[PDB]
Amino acid sequence: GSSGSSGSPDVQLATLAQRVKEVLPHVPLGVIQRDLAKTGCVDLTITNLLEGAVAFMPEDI
């Protein structure tokens, strides 16, 4: 049980948008953040972007 980097225990949207972005910088963060919510998996996002993969939705009055 070891880790490369010191240790950054954070899996927030940012942390995600980072990766997904790191792979696809072109795509905006605003959409990414959402696209992520549409699923919740960097890998997924990639595909979603590639094709579509859209479902679920948040709430807010």
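Along the chain as shown, the residues are counted starting at 1.
Quick check of the header: solution NMR.
Just so it is clear, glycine is given a Cβ too, placed from its N, Cα and C backbone atoms.
According to Swiss-Prot, the feature domain 'CUE' maps to 12-54.
Its own atom aside, the Cβ of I32 (mutagenesis position) has 22 Cβ atoms within 10 angstroms in the protein chains shown. Here the residue is the original one, but Swiss-Prot notes a mutagenesis experiment at this spot, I32 to R (Swiss-Prot position 316): Reduced lipid droplet clustering; when associated with 319-V-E-320 and 333-E-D-334.
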Could you put numbers on the helix, strand and coil content of the domain 'CUE' (12-54), residue by residue per DSSP?
30 helix, 0 strand, 13 coil
